[PDB]
Amino acid sequence: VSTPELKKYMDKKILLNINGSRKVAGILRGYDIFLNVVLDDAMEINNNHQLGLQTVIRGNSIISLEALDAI
Amino acid sequence: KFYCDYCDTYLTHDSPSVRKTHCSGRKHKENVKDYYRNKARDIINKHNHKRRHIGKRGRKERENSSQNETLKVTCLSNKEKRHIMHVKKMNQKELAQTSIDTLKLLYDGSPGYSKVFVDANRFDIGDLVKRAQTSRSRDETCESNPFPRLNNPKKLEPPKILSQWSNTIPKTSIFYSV
Amino acid sequence: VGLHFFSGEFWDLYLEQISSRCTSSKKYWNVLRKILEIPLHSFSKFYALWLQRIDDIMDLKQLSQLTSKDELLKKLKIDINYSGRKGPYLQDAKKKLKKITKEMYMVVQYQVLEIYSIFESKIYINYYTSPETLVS
Amino acid sequence: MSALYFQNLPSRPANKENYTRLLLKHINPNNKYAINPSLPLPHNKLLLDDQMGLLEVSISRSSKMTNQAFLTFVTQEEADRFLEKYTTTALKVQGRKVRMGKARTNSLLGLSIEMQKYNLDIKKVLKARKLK
Amino acid sequence: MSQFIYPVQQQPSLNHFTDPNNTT
Amino acid sequence: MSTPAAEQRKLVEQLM
Amino acid sequence: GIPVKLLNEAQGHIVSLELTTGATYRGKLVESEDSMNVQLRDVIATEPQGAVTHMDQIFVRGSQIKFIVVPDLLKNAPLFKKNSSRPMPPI
Amino acid sequence: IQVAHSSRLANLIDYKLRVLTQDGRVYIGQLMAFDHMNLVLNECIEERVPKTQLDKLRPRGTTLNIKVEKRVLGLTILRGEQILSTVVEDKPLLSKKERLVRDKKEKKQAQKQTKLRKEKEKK
RNA sequence: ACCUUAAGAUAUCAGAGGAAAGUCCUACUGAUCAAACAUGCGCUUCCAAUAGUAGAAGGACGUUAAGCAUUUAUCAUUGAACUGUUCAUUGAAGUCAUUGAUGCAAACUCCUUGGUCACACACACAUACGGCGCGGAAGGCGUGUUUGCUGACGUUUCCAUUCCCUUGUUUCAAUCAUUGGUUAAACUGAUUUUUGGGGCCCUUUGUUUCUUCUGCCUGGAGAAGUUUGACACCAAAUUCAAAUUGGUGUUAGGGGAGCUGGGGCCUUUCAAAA
């Protein structure tokens, strides 16, 4: 329908809180109309253990997607 | 089909930037400014007062208030009250828009001036300023103007006083300043 | 830091915060009354606020915001509970209050103008520069 | 059993039960009955409406006596001590001072209590027809 | 028309008491 | 075109 | 819908919105979409237990928003009036 | 207050509602628009029962007195997903006759202004 | 420079008719439903002292107030004494608060809101209480008419098509005029002009707030105007004002005559049944 306005967050480090407790930081690579996001070089902030080279996050469990860069 | 309610122009159905283009132009940027000026102007101009419930005064309450005196009512003509209302509204607007910035002029030569008062190189709201004035750069050092008093600055502006009470001022100053 | 000569900005912040948050509107009077007596650099702005805010009063009972009922009845000879015709009486109360404010303004203007004429007009530097600086 | 007579009472309350509850609240602050609403008042046809001897009220919507209302008590001595409760300081319900005086004749309920403490009953109901 | 005006005053005619530079 | 599921179909079907 | 259009009209002004997790956010509203996705700028966040921090931007999914507090002046918006006149749209 | 039996959410415009959420928080403000049933409230103040005083509501002085923390927040749009149920509390400021009067007033003014706008924009 | 569209429908069943089986339609006909508008119910609840200085409802994001009672203020590493305790060092985070938070309770001050209406200062009531003054607010129920969601816009070779007083009010008297009733000489009632008196109101605060202009407290007044129009105000830039373009509003309250929609009650006339 309407693609979310994330064309300015491309290839910039962001930190988004999975569900209500987890917080994942990575480099955004793409997104879908459901607000699914694929972010590379993830790191589960808590010491903090990396996730993998390429992860996808279902847009249902995303709450906020604040960006840790110039934007 | 969605139209702007300020411009009143009927816009072919859009949802993307087409609505971010219309709302970011000038016929929808200042024509939405004139609208809310008028609506806020009204709520300033409103003079309707609360409903008045008048109770029948009793004898004990009437006799004392009738004893004292009658009080004269001051009244103006139509043109005079027109002029007075215009003056009062203008004075209210002028005072409401007034902002005091003496502290900004006082610290004009501070060692860390360009990083705080310039308001474009600040760290909190500088991210907004960072197609469209001799701006003060952040790279200024205190070596520039080692001695501020070398005729560079000017005297502090004298304090303002109310004009309607301008005859209240003392006639002569204590000392003779040239 | 309230009694600073250049303390207009702090009092402006305090007044805007009170006017934005408080809803009873008695603290505004209780703070502007104190501001009226401090010899600030910009006492004129606060006196104009006081004059306009006293000029927009609309009924006898709101004069109790200013001072106490006994004080109004005894010093200014103004009766808040005066029932009858209240238009001219409220105008009389406004005139008396404006005269009192004019006398307050006379005192404060004398103080501020004396200070500025004698001392504050000669001072050019108000900031700490460096240990290597020389002051005149 | 003697009924008291009350003047200068408000006529706004409209409803009889609401008026009784409001007057009872003003008579007895923190009362067991007035403070808790939705309580059915004890209708003593021939049980205390309120403690300290308050038995029943008797109001009328007739335009002849609007503000007037009557309080009927359980015992005369209780009624007399109610006068000492007034002690000539003007009792106030809502905003208007009320004047209080003993009624010229006790209420029908008080008459019933006096009669039990049945010819008087039949005579009273027979008197109702002739005056109507 | 603005309600705030700069104050103006008359000079005290420069005798020996009102001179700010007087040192004797 | 209704819920985004149809649009995602008209992407996944081409992807396969 | 009217509320979505009101949130659209509320662009460029400081709004405060509380999520379903308990957090609170306030700041300039850059962009909003028809599905209640909002982008706040210079936001001052209050995590549920009371701590307050600051970030440059944020993009919160609209499915988590509880309510959004816009400036009070928007009560006089032209799209809140019921009887409206239309310019007779062309062919 | 009494409200008409045949009164949907469209009739309760400028009524001062009592909107309840899933998390035990109520909102008390004037309804001015709706849609998914996500309302717009004018001056709604949010109330809640603190966990320290929740225990007094449990079945057992005679009359309970609960201090409810309330926050003031204005012209807020809710989301229909969280809304649980709505109750009515107070009538609008204006009577029904005056409401009809102002509606007729604004309709007359709008018709005249539209006629003048057409007359100006054509010639 | 980006954008040019989800598709359908507008009460419902039953009966008669028209274009074997549906199919559609009927300024057709019943019944139900819904909406609007009139109109009623002995319907139900609510509408503030002045015979007084009050009170009711709701607030305070108000004060006393540091009130009275409880309870809170990091984690890891290393050294030292110590029978867990104390002192120092490195690293890691860390909402502000401790005059806070939480529990309890009271006084005080102040805001908004209302018919602060009329007649009364009254001996009622068992079938318990004339609910038998005028309004207003909110619902419940019933009837009638129209409609079948509702509104602008165009066309008609469609219909339509009004006046008057008034803007403190009320009351008494003097007087003028008009009109009716009885004996145009007398009396009586209704309308009006001028002057005076009494009461209440003027916060109408930009001194009547429908607009402009003249104007006012020893007064309540004068002139012009009333919707394809006028008036008030806002914003700009030409480098003051004026100019224009773009906007937001205001054009009211009461009474009367005609004309007209509805109810109740009465009369007459007509039709059906008893």
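We number chain D the way Swiss-Prot does; in order, the residues shown are 1-46, 55-125, 133-147.
Note that Cβ sites are derived from N, Cα and C of the backbone, with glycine treated the same way.
For the mutagenesis result D:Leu4 to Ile, the note given in Swiss-Prot is Sensitive in DMS protection of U1 snRNA; when associated with 6-I-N-7. Over all protein chains present, the Cβ of D:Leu4 (mutagenesis position) has 19 other Cβ atoms lying within 10 Å.
Recorded in Swiss-Prot as a mutagenesis result, D:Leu63 to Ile carries the remark: Sensitive in DMS protection of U1 snRNA; when associated with 65-D--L-67. D:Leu63 (mutagenesis position) is surrounded by 23 other CB atoms, counting those within 10 A of its CB over all protein chains shown. When secondary structure is read from DSSP and collapsed to three states, D:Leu63 (mutagenesis position) falls in the strand class.
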| query | Rounded to a whole number, how many Å is the Cα of D:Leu63 (mutagenesis position) away from the Cα of D:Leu4 (mutagenesis position)? | reply | 11
